[PDB]
Amino acid sequence: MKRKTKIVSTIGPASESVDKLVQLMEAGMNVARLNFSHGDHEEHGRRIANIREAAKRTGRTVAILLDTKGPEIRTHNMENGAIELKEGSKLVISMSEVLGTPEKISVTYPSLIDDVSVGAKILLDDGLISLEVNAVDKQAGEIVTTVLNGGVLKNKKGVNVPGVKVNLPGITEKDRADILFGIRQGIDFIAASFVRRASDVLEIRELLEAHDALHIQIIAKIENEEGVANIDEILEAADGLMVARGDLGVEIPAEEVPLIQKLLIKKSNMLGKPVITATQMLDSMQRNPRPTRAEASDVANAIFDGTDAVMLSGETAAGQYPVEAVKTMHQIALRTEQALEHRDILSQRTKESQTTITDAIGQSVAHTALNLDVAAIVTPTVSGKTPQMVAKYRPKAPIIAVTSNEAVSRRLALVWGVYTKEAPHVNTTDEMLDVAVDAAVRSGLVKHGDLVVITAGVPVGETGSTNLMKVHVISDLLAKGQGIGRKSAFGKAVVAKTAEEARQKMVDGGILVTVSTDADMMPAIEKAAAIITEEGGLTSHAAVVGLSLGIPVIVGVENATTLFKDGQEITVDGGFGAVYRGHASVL
Amino acid sequence: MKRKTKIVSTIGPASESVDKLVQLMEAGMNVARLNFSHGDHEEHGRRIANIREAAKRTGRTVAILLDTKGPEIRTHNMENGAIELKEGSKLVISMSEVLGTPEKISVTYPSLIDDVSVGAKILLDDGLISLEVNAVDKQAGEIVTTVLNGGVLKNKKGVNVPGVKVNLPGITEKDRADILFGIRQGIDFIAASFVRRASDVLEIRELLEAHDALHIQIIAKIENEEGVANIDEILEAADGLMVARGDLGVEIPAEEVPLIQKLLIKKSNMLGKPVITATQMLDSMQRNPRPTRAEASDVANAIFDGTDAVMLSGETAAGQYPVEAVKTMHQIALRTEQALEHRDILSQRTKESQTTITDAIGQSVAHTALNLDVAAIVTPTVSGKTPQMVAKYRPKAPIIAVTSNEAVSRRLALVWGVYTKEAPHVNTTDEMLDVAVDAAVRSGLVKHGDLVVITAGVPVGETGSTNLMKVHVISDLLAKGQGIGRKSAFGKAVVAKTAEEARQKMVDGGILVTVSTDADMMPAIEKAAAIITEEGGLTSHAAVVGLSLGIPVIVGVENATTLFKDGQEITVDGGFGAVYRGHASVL
Amino acid sequence: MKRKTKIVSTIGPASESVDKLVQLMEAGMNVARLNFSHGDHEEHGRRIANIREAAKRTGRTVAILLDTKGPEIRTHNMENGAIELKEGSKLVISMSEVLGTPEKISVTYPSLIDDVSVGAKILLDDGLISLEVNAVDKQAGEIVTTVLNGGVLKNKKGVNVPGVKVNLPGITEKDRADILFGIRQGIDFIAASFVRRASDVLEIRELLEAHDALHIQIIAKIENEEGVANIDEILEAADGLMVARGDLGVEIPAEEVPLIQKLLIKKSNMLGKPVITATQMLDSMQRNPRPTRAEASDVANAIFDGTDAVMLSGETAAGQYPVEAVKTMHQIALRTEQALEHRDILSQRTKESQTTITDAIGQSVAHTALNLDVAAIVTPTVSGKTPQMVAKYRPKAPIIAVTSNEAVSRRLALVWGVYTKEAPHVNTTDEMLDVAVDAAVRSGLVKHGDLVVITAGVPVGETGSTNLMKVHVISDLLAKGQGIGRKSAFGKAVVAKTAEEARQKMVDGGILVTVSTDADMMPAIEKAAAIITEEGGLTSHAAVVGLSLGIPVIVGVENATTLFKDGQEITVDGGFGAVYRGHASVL
């Protein structure tokens, strides 16, 4: 049993050491988030360096996500300290730097007055104190408002404008430096803050394209209404999504966010692109060893909603119980996951799914994995397409993605139910198949007799559509011969050359192994789950009896009575006529 | 569009006035909860009295729920003030009243030592400070423990014992007085606190039976592991359930509660018995006009889980925004409900449902209501069985329960999607049917042409199984004749006796009303959605044309050209041959 | 469109020439039946020889079926000529050769009296005249009976005994010689007449095993109640089945046969073993060019029942319109087949199917072939297992089985919807895949843009379970680049380097091929189904526009404007980023 939903942790003072990181990783951290809104390139440079060292101290794959600072409209200084503003006040905002006073403050987006409408609402201090756009002196360039939910307003607080769509083309000067730095550093992900439209995503793509770093995934962070309204084009342009519940609650009424989160997740789910649920996860855990009923409930639900990953912020960045937050986050996932209705999800995703070859194979893989209750879905992959695609169908069986590039493995560190593994790049179908079978065996997730569904796209050496599927039995072929009938059975071997041995060693459900049977062995035979004989042909006593009793029989197995020993767990395949090691309930 | 999930509000200083109550009711309060853990019979007596007066000031049906105090193990006095206890301390609990000190305190359940095991865990002060059962001196009767999550411990704090099953047979002396008082008062519900087993429920039933007040519903409150473990027998014995998330988090680890809540709700859902989600709903609203993203999220999810009702405590009992809490609670319900997957729920409930006549009719009603997209499911009822049953199938269409007893209406005030109405008790099927049709019309939920599914059990004058269903068109029969064909259509009437009128007044999709048609009217006819003629027989020009063009035609309608006027919205029923007022898309 | 149900024709005087055979084959004969109840080894030897010569004159695969004579109880001579016997008569049967007279005749199964019970029924002259077993003088060995449906009884007529189970162990002396002769001759099939139990099938198997000719399929012919009663063990032992309606009607009441035929076919269908519907097919066609409404109806229904093949007897053996019988048989199949409910059949076979790997792949193949409406299901096969298995699911798409042995091809000549083709034996998955793709192309059944589902079992060089599936697009890859978006489209190419060319050559739905787009090309762009550009990167004008208009775009296609020409039918794959020849509706 393995956790499906991935864990993303914000790195900080409480989790920047190598030993700390070594711990976060062992607790289950899949992605390390770097918040570039704070700290300098030297600090992140060292954190990054440590992630990699802890990643080696342990044999864990951890991706690096760079959360940028992004655009935002802020306020200037409030005369020496802070202003007041009551339930009224004549607060006028100037589109020019002015010393903020109870009457006139200023913002950093002179384009505001050229976007905000009358009666509109402006929020400051992350939404604490709000305003009402009374008049708009377009002339002097001063948006007149009346203080609403007043309070204390210090220097440089957040300016939020919900209703209007703000335009801040191009990436910050700062974000640009951060990005390039991230490229030099070789990060795996980039969470773009305050994405409102597809173009914000394209800008980062263009930049990555210009520095030959297209390998870097772009996660669009939704933090306002525009971003929520443009979600379709945004997802269509980005590589993933981050749902920041806290930021949303700033511009959007609380009573509306819940369905928004659920809607944003489903949309990502339908596109098969990773989605991260962030902020207000286990906040209380910065001070406490355990979370609140509420927090456990909110997290559990983000998982039922379909989130690929959950994110920790201050809980791992500065809190007092970093490793614990990851641990409970881990335990919360395992517990909720047992409640997942896999058949249903598959059915829902099949519907609402576009008619494609990749999707037809994915659905076939997902359905087969369920009906046969396979031990695993293995996916040798070039760039990770097949694994991500299969993950979309939210399979019960683990997805073992076998990459030939460590960076590709990290790309999958964020994907639901995907555990990566590396192997030499293969170019022929039989190689990819062998590599898949090998990975499954090493994974420790399969025992002889178990089944795995291997899926991938051929060519195989190239990335592309998923168009091939194979069901593969793990067990070894012990021997073969002429199989009689069409069924299969397993049980424990009972070597018996003579009737006397047959009647003394044969137990109920045993697999009789002998040279040949005859009328004197009937009693022992009527207890057998199957029969293996060295002798006989298609009409020998063992075959005839097998047909009449309806039990599998394999005839002509060379040294059957010497290569199989008492008590050996084997599977007798009547149709095809083969013996396998261990118990295989489906063949 | 109507809210489905019912709202339960705890009455208190902030909501005890008549004007206040008049407000809570208009905001959507369905049930008024009386917490008997505080206050005396005179106070509740007056609150009850006010509910009834506010209930009359408005035309609202509000049920009265009595939340009892129930059993619980408490601690005695802590020497004058309070004790300390650190991460260790030698805290010994005495099964006898002793002056609590940092070394020896006492409880009020001397049967404790005869239930608690070694290494067990005891919590005090609602779970704040916990202990570890080191030794158990069964001799001197002193359970030895070592203080764990220490803190300050004042007088008479809560003693919680999670692991062990406490036995407190019979109802408190206090609960008994409260119950009887509730009976005298004529309450509708009784929420029994700390239900652990079916027997706790039986005790209240027995008492109600002994005072001839069996009409009173018993809502079992789950607040500990035992109650969670015994949920099946408890639900099987009680009339409803209350999931108290706060209490659970005291004995049960937070990370486990979420699935417990979901499990408790589903179990109630499957039995068709009302379930209330309580505590930690909109707590922050005691101080604020709006809730938190989290709170809105938790409530929304309790609704997706299937709760019939949500409960407000301090938010309406003592908070600063009572009427607002109810209002947001109302708005949160309406919004989440739009996201309900009605077909799916029905499908799930059909499965996991016992093969009964009542359930077969309910499923048929629910499926038909969905396929025909009916305006309402009306249920004349004697004791409320049919409405509760249909509610279990969580229909999109409103359920209009028509009772002949106001107390029965209040019983349904707690049920999901059920809006009651009273009418004289009927005893014949046609009376019940007429009463149902009447209720639907008054409800304001249906317009001419809409459909309603009426369901009930006959006899009808008696309560019992649900075994009858009828689909009924609301519209009035304007006229009849020989209908031609099998289809139906509506549109606007176009009275035209002559070809000249036909060609000047006929518009696309109109319903041609004339004495008879002929070759000269063809152009107008080829624009008609249907035709009505005073003349002709089954082979007249209008009928023949109707068959060939595939449009409905009704022949032999007496004064058709004078009783129908231009622009009148009507429906022409070819099969059966009838004209109805308004547009009826299904007949 | 190809006929699915195979046609089996009895060879004779009317169809033994090479030119005749050349004709039967071109009309659609798949299997040539040799009735060994008549003729000598020299005659069949020459017929066989001719089949092979006609088979070469044409490029057709025709299997050879040897219908044996089998056991049967007959009567001896009736004194010089024939006996009478009326509605009474004292007809006593002697278990010893006696001159048949109106009073005492004899049979050739002295074991009869030791099997028949009192009041039993004996039929003679293929069922014409029946008897009633009055007394059974076990002493003198004379079964006493009273003539029932009397008539004329000549020499050596058929003795049928319906009720009792006759025992005739071992194969006839005659059948044995025929079999061996068939082996020397190298026949493909052997239809064993009058199979009553599994043991009759084993005897032929044993013999084939002893002459190293196990490759030879055994078709069990059901012709009596025992065979009908033992159908399960019989099918479990044989390789196929022959339903002889005429023979059945001899021992079984006519009103019961219809459901028996349907039951025998379904049972074979469920095991995935070929079933032949025989006798009374188009009998009237021996004298007429066309069949009767009844005959066409009976044949059509045998097809709706699920028969893999239909068989012609005298219609091709001695009749006057051999080639016509085959032709109408062919036309009747094509017409009825259009009415087949493929989805339904698949659904039925999935249910009632054993949980196996082969069946899971088959169902997946069958479902995918249906959802994607593929042009064909190709199955490279070693012994024919995969094709037979897929045929069981009765696919709409043709099954192209690619064997590396001509004898295997003939084995499949009898299987529903299977058209064989030969190719060099391959041993690697990519070879088998390539061989499959090649076969599909040569088949003439696929055009560029079509899909085929290739399925087979790996190893691949060995026969065994079916465990691999691949969906493959037929079209050629014309070029590649960075695909933008996730969709695909086709249409006709429109090469336009400048805005002026774009606005003069662009038509609705066209695929714009250019160096790069810009604001001046918008009008042409808004008509495009897709865009191909030589230039740009992921954020160029063409890509951005493609994202916003929701149409596929492929960027960076090298000589796009010179390798694609006006009017060229191509498919643009946004996701994956590739261009294909022809129109491919699914990728």
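Method of determination (from the header): X-ray crystallography, 2.4 Å.
Cβ coordinates are placed from backbone N, Cα and C, and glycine is handled just like the others.
Over in Swiss-Prot, the protein carries these features:
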- B:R33, B:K221, B:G246, B:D247, B:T279: substrate binding site (BINDING)
- B:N35, B:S37, B:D67, B:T68: K(+) binding site (BINDING)
- B:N35, B:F36, B:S37, B:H38, B:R74, B:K157: ATP binding site (BINDING)
- B:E223, B:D247: Mg(2+) binding site (BINDING)
- B:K221 to C, D, L or R: 10000 to 100000-fold decrease in activity (MUTAGEN)
- B:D308 to E: Reduced activity; when associated with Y-416 (MUTAGEN)
- B:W416 to Y: Increased activity (MUTAGEN)
- B:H425 to A: Decreases affinity for allosteric activators (MUTAGEN)
- B:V435 to E, K or R: Does not affect kinetic properties (MUTAGEN)
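Structure coloured by features recorded in Swiss-Prot.
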residue	record	Cβ neighbours (10 Å)
B:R33	substrate binding site	26
B:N35	K(+) binding site	20
B:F36	ATP binding site	24
B:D67	K(+) binding site	25
B:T68	K(+) binding site	24
B:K157	ATP binding site	22
B:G246	substrate binding site	18
B:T279	substrate binding site	19
B:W416	mutagenesis position	25
B:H425	mutagenesis position	15
Task: Residues flanking the substrate site, with Cβ no more than 8 Å from the Cβ centroid of B:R33, B:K221, B:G246, B:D247, B:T279 and excluding those residues themselves - done: B:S193, B:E223, B:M242, B:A244, B:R245, B:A278, B:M311, B:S313
Open item on the list: I'd like to know which of the recorded positions B:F36, B:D67, B:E223, B:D308 sit within 10 A of B:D247 (substrate binding site) at the Cα level.
Closed with: B:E223
Task: K(+) site, defined by B:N35, B:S37, B:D67, B:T68: further same-chain residues with Cβ within 8 Å of the Cβ centre - done: B:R33, B:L34, B:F36, B:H38, B:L66, B:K69, B:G70, B:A191, B:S193
Open item on the list: Long-range neighbours only, meaning 6 or more apart in sequence with Cβ under 8 Å: which ones does B:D308 (mutagenesis position) have?
Closed with: B:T5, B:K6, B:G240, B:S268, B:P274, B:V275, B:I276, B:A391, B:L414, B:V415, B:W416
TODO: Could you check what DSSP calls B:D247 (substrate binding site) once collapsed to helix, strand or coil?
DONE: helix
TODO: Count the other Cβ atoms sitting within 10 Å of the Cβ of B:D247 (substrate binding site), across every protein chain shown.
DONE: 23
Open item on the list: Please identify which of B:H38, B:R74, B:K221 has the densest Cβ environment, defined as other Cβ atoms within 10 Å, among these recorded positions.
Closed with: B:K221
- [ ] Please report the number of other Cβ atoms within 10 Å of the Cβ of B:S37 (K(+) binding site).
- [x] 12
TODO: Filter the recorded positions B:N35, B:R74, B:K221 down to the ones within 10 angstroms of B:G246 (substrate binding site), Cα to Cα, kept in sequence order.
DONE: none
Task: Chain-internal residues, separated by at least six, CB under 8 A from B:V435 (mutagenesis position) - done: B:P380, B:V402, B:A423, B:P424, B:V426
TODO: Measuring Cα to Cα, tell me the gap between B:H38 (ATP binding site) and B:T279 (substrate binding site) in whole angstrom.
DONE: 17
- [ ] Using only the residues recorded as binding substrate (B:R33, B:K221, B:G246, B:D247, B:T279), report the maximum Cα-Cα distance in Å, whole number please.
- [x] 17
Task: Distance [Cα-Cα, Å, rounded] between B:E223 (Mg(2+) binding site) and B:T68 (K(+) binding site) - done: 13
Open item on the list: For the C-alpha pair, I'd like the distance in angstrom between B:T279 (substrate binding site) and B:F36 (ATP binding site), rounded off.
Closed with: 16
Open item on the list: In the three-state scheme derived from DSSP, which category covers B:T68 (K(+) binding site)?
Closed with: coil
- [ ] Rounded to the nearest Å, what's the C-alpha distance separating B:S37 (K(+) binding site) and B:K221 (mutagenesis position)? Just drop the number here, would you?
- [x] 14
TODO: Please name which of the recorded positions listed here, B:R33, B:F36, B:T68, B:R74, B:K221, is nearest in space to B:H425 (mutagenesis position), Cα against Cα.
DONE: B:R33
